[PDB]
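Novice: Input: one structure, supplied below.
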Amino acid sequence: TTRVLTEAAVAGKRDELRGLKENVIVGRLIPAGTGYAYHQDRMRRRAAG
Amino acid sequence: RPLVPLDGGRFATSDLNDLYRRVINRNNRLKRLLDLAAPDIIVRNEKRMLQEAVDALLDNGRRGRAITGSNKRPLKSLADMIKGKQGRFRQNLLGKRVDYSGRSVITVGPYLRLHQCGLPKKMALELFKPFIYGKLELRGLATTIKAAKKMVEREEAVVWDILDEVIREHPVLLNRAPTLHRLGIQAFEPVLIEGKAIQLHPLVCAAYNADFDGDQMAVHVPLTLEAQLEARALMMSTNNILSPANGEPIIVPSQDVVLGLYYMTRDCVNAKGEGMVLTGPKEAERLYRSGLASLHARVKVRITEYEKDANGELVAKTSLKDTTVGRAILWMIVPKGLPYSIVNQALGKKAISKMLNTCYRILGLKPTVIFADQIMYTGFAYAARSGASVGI
Amino acid sequence: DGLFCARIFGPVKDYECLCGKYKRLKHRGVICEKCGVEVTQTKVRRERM
Amino acid sequence: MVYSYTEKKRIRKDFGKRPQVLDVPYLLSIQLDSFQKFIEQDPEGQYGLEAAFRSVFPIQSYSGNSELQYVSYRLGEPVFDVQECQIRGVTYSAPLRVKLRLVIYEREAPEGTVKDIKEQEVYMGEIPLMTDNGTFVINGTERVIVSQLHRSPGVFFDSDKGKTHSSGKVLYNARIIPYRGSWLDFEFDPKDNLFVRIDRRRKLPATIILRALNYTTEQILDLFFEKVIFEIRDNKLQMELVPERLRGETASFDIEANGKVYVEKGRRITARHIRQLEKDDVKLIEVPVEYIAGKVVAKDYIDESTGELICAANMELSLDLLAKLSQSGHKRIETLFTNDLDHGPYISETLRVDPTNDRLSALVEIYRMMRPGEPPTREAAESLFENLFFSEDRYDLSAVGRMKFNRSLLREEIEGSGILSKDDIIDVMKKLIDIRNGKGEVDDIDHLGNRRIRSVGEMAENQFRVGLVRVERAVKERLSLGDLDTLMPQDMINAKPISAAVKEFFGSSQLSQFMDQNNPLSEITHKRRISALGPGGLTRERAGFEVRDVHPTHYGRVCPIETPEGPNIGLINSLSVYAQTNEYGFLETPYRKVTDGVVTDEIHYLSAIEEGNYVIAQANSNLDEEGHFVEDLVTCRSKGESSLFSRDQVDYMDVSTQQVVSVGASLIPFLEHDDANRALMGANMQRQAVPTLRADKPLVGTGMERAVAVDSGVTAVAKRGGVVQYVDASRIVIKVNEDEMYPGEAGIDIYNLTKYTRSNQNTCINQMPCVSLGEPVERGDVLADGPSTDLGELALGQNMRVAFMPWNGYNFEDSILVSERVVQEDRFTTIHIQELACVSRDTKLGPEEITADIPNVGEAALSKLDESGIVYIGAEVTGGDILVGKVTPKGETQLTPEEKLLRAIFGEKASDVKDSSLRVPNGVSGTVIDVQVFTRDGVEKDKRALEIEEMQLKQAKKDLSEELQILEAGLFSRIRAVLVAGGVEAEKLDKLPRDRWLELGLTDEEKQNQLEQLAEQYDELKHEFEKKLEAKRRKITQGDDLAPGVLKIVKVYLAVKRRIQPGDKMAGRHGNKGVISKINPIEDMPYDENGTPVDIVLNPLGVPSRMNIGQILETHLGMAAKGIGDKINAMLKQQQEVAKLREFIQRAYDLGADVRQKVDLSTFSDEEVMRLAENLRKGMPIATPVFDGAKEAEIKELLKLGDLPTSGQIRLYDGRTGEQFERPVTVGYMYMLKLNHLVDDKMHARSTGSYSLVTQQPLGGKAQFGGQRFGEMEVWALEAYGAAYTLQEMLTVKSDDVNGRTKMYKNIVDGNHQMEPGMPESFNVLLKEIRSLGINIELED
Amino acid sequence: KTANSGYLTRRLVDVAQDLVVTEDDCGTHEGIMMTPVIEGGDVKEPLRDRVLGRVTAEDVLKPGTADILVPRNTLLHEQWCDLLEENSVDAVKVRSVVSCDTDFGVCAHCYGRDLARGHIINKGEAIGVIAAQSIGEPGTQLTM
RNA sequence: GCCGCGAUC
DNA sequence: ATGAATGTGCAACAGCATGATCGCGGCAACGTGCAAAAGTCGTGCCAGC
Ligand SMILES: [Mg+2]
Ligand SMILES: [Zn+2]
Ligand SMILES: [Zn+2]
């Protein structure tokens, strides 16, 4: 984690929580199975504004 | 970063607190030595000491030796304690300890269905305590929550009845310790038992890789409507029969069931009953249970098969076949739509697996689950009746 | 002004400020004259840096 | 005479077939012997505390003319015995007193003294003692100390497997491992460069230290190489002839011998030419000039004309250089060997690598390399080199290290200084060069001749040495400023560092653990435990596959079976039955000397190194009557391998078939028929069975049960007993037979049995007597059998009528189906004693008195408390009932009017005091046993305390009165004899007390001598009784010096009976285990023809795959034994004649095939035959030794003797349907143990308990109401299923959502089942942690 | 060896966790030649086991030329495989996840029918975790 | 808030 | 024939090595004197019985 954080710190990047590992850490619904439909509805709302 | 308590009002300084307090201890003396017009050497040394202390606080074990506390062990810094193993293993990222969970030794229950697990009534009434409170308050037995608490501790009979009412169709999911593959955590329908150990269905032991020699399993309760549906439509034992690795049926009888099926479907050169002609599989059970014939005798039985060449329709054909009494008895449990050449063998731990696979492929899921339960029941019964024993 | 203090990091014991000058729920977000501890729900010890 | 009294009670039918030569040793000798040699006085300084004292003392100041001279030492008497020390909860130790004096030397007169103060002993330190079983009772515990198996100091050569640089170059390295000090290594480069890794610093040439040993460049070359001389006279340039040197070379020019051609240019190189040249005596001959070009000059010739000379050693020569040396007159030139056939170019290359050629330069170089700080000033480097090596104190090779150093280098002398000299480094460097050259071989690192064993005594000696060094450093400062008035205790004797170090070692160490207390077997196998870990050992992760392997020298010294399974396999061992340690610390094994072809009965003890030279025979080899082997070809072990050798080549003989195995694996019958891993599992599982309610002997054993039980200290063995006088349920007293007595005071031997007492694993320890009354008892006889022991026989299970058959899937996998007659007959019911403690300690606001009167508690909870405030003994308790009524004072000094009216309407305290009363923890039931109140001195004693002290006084006087009764009986007998001798009054004299006023005076001699002496004896005996009675009344009843904060303590014990139940684990002793699955009723178990239903039903499917043939053979053999027992029981039922019963027992005892069992009932009287027959009516307890026991034919004959089916299978009828099972079922009696893994202790269930401040997650583990951890793999499986809502609810609302938990609890109570999730606290903690660094993390909108 | 297999499973799961079937059919024509696995002279994997539960990227041609057997982009199952084995087919080109041609996921057709259920795989299944667990479930029994 | 030690699968 | 740039090879340093349970112990880092204020103690006060 020491290597990854610094290479992420200097670049100032973002996560965007696209995979399964990121959503498990945060505690939201994973984009798979039953939680996949919920993440499909949210994507349209973000794109539509 | 709270202090670790101990006997008396004394509060020991923790590892994180020591690393900080060293930094401020250096900082105050340095910021003092700035204004005293001290010689460059001493302030230089103090700057080096403060810089080293800050580095050790931020990551101990880098840029020189590692500072230690009372014991000759490194004082873990902010790096070593990010979450668990310097990463997010223990306290985050799938490492959360969960409540509404139990743990007890597992034994075997052969009377259980494919989707049932025996749950002790002492783990229940503790996993389902809030549900019991809700049902007690709903029926007016305890107007206040405190009364429900007190009567649950006193464990009256009506509390047991209400627990049985709550349990009725609330699936609960058991898992073993080294969850290797996705079949290592399955959801069963609990049946309360007057006992102290979880009763696991013998068929799912192959999937769990569990044998009853002190093995323990955890019992996690899905406590939400979405969670209950997920544990019923995605995790029920009757749902996942085919292993998601090769397509072969993971839930397949083994050990005593296979021995019983093998002993039932065998042929002896001479036994009680030779060349007898009997009406059907019904007479085979009557002759065997009466003692007039042996399980390994060879007879000719008039038997009916069902066939599925017709589109969605079953056609019945009747013929006279030469088989054994044991095979004729076994045929009574197979569903309609399977050719008789599937039980006219020895059924040695592979023919039975292919029997289940063909039943799944041709018939579906409900018939193959019922078939698996019947197969295990009859295999256990006839293996016990055989009296197979190993001697010197 | 130590590592664990009361002027910053919030209070220590519930909605009670130091010296007992203002220890109630009648006072919200007030600063005692004698001590700089602000009244809060003592769960802010997990947020102030 | 042949059999002892307890052996006459029940004779095990040994199957033998091989006579035993040496009986099993004390079986706990290592621990006791090590501590004895650690404590006992030694005239010399070999070992023990005396050796450490000689090593440190005497001490003196820096030219202060004051020295510390000491003589001897003594260990005081312990102030508590083992039992009281265990009960009270303090360390069993003794004071340490030492005799030492002060001497003051004259300052003006050299070597003269002016004062000599011979002060008395000064107390210093506490040394815990070892109990006679081998345990160190510290802090009220057992705390056994496991011996450590560590690398022996010496010289170790290794090859590093030849794969470091992947070039195929094998690299040889040497190590110098000392007992204490710095290390030293030699290392071979891929480029063949000598590197020395001193104290594991950077790699450094060996030439620097070689020069630092005051060796010049020419001298090192002369020592490390064979120099040759080239003579160039009159331009001939002759060459010396050494035929043995040149083996492989090319003749660059014609070689002529004395003017005659011997070898042509490029001629034959075979040994024939070399032999021909050697045979001809030829002087020096000329050689081509170009040949000498490749040579390197070793010495440095000096020109006689000018001081200029070619001193450049390790350099070649030039053509112009030849003219220069010819002009200078250098007729002879000295050059080294420069030959590379077996030797090679070394040393010189390293001298060319580094240019330091001075001792000072080498010293400063090594000082800078090791210490990168301040450069030295001709003193620091020299001092550092003196301290690093060849130092008396800082560095010290052990005696065993010196022995191994000398043996590895093949030196005749075995003794010497424990320090390494200059020649030693040279010798090891030479040996490394030789091993690189080809001569010699690398030694194995796992050889048991290289792995030393160290015990508790040596470790305690090392700790005491460290403490002694510290106190000596403290003392040295005193004499600098010490005056003559300063006494020894005033000179900082400073016992605190020594006691601190000793107690730190004994209490908190890697190799001093809680002793296992399930069965005597666990204690026995824990005391003699071999551990490779520890301070000087190796880390678990560090151990490779080589260490965890069974080296072929583990034959008779380390068990190959018994070892932990998962993490620690191969790192924890167990000593074999006959193994012991060397005088240096190496494991030996007995062997029998074989002279010619007959094996003698003389026994020689062979270490690991010695046994690799001889030829050792096999225990299972036949013999003749005189002693010769029955075959001319006999299997043997020569050097690690096994082959067949001639009868005349055999040199040594194995003592017995039990030699290889340990104690734990010796108690498995038919061990040879079991798989090795299954035997491992059975041996490990035997050490876990809980002692049941009633001891039950094994129907089939190995005869080693008696040795395990007797030497474990669990039983009570008659030390010198004769005929027992009075047997009690708690006491045994024996009147010793007159033939052997101690003259004066006579006396009897009294045993105080220990009743129900908690063990370390919460199990109960009980001792029940064997002898009834007036039974003669010989030396070594067992009187009281402890937990899991029957008549001195280790019995840790119960025999069960096991049938192997699948029963309707209830014995699926490894499940066990148990009958209900097992439950009814109270088998496997165990007692578990649990300890609950409470201490009354003062606080800021006052004292914490304890009383029954507890405010705010109803009369229901006060029903079971006395006037003092603790539960009555024997009250059955459960749930959470109050145990001790303890109040904690609260602070209040402002009596507000509300408090005033509260005190007015209620009591004076008005319930101000709190109630910190200890309650029964959840899940704990059972009747109380004892209460252990103790009181601080000065304070008023508890009301019940007086009853404890009165009970102690009652038992004390009752125990002392018997010897007084006997002594006054003897005195009365003597007085009666004297009065009968003269003036006898017959019964009149006996009627009047005091011998009827001492029978007046009678004769003058009797009055002056007889009566006066009798009166004097009576008076002094009465006074002696009174003084010791008073002293023992005084010391028992004394105010205990509690902890300063502690005022008064109370402890409560509970006793719970655990009946067998489905979840409880049961296992055999052949590696078969399992959990019960159902307690079936009696009427459902299968029954034979006679109607006896089986007790346990097992699964046959577990035998053929695990290869546990011991199960089947044991069941058959137990069935035969129980058939014999049933025959004897039926015979006793008809009360037939003694002759017929004796004949049957005789015909059943001598059955076998050339068994070494010569018991016979002819020399057995009538009454002991009936006692034996009534003792073995349950079953004839036969014993088959480990590797040579009952065969199939013998078992079949035993079965046929009892009128049973020979094949070992019976027709079993079903209990439910009553239909005969088609195949016969193998029915037999197997010994089933109940392990210590009970479900009552393995169930947990949490809904909402207590969380942690950080991460806000639920706690973990039982006894804390924790929750099962949803691991990473579980979440992966959840993701694989596609179940996302379950994952979300298991990640947020169950663990870390502070508001989510409460919201969802409210929703469930309402009945909503709504998610309403949130944001875990763990991620917020992680964000705060990262923000605490220099990295900023925030959540974007 | 259990530790070294668990570490491998950890790495595989971490690599493959971000993989979910998010599309129905990418329409790509790419495929992989699937011939029965042969070693020396012994038949060691028949084509039936390798091609069962996959989609045909191109129509399989019987030895008789210009004779279609199965339509393009169809799922092979027990009936199709039994019909295919009756003839003398040797090579079948089938679509696989390596050529899914979709972005951030894998088409439901390019990945064949799931092995847990008879029907084709539905959208949203986390195939990467299943694949990693399936690969790492053995390994605690591989002989090393 | 751990560290050692032992044990189970 | 010789110098410089480049590519190759070798040595030192960093991360990492399964999961879930149960049971016992042991266990760290002042001073200073005066203003300035505040609290306290011996003492005298009025109000209730
Ligand atoms: Mg198991
Ligand atoms: Zn305040
Ligand atoms: Zn695709």
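Including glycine, each Cβ sits where the backbone N, Cα and C put it.
Copied straight from Swiss-Prot:
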- D:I561 to S: Resistant to antibiotics salinamide A and B (MUTAGEN)
- D:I569 to S: Resistant to antibiotics salinamide A and B (MUTAGEN)
- D:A665 to E: Resistant to antibiotics salinamide A and B (MUTAGEN)
- D:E813 to K: Disrupts the enzyme's active center (MUTAGEN)
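Give me the lay of the land around each of these features.
Specialist: Remark: D:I561 (mutagenesis position) has D:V661, D:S662, D:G664, D:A665, D:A676, D:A679, D:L680, D:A683 as non-local neighbours, by Cβ distance under 8 Å and separation of at least 6 in sequence.
Counting every protein chain shown, the number of other Cβ atoms lying within 10 Å of the Cβ of D:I569 (mutagenesis position) is 12.
Within its own chain, D:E813 (mutagenesis position) has D:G1074, D:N1099 as residues 6 or more apart in sequence whose C-beta sits under 8 angstroms from its own.
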Novice: Using a Cβ cut-off of under 8 Å to chain B, which of the mutagenesis positions D:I561, D:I569, D:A665 qualify?
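Specialist: Near chain B, no listed mutagenesis positions qualify.
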Novice: What does DSSP assign D:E813 (mutagenesis position), in three states?
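Specialist: In the DSSP reduction, D:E813 (mutagenesis position) maps to coil.
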Novice: Ten-angstrom check, please: count other Cβ atoms within 10 Å of the Cβ of D:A665 (mutagenesis position), all chains counted.
Specialist: 28
Novice: On the three-state reduction of DSSP, what should I expect for D:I569 (mutagenesis position)?
Specialist: coil
Novice: Helix, strand or coil by DSSP: which one applies to D:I561 (mutagenesis position)?
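Specialist: The three-state answer is coil.
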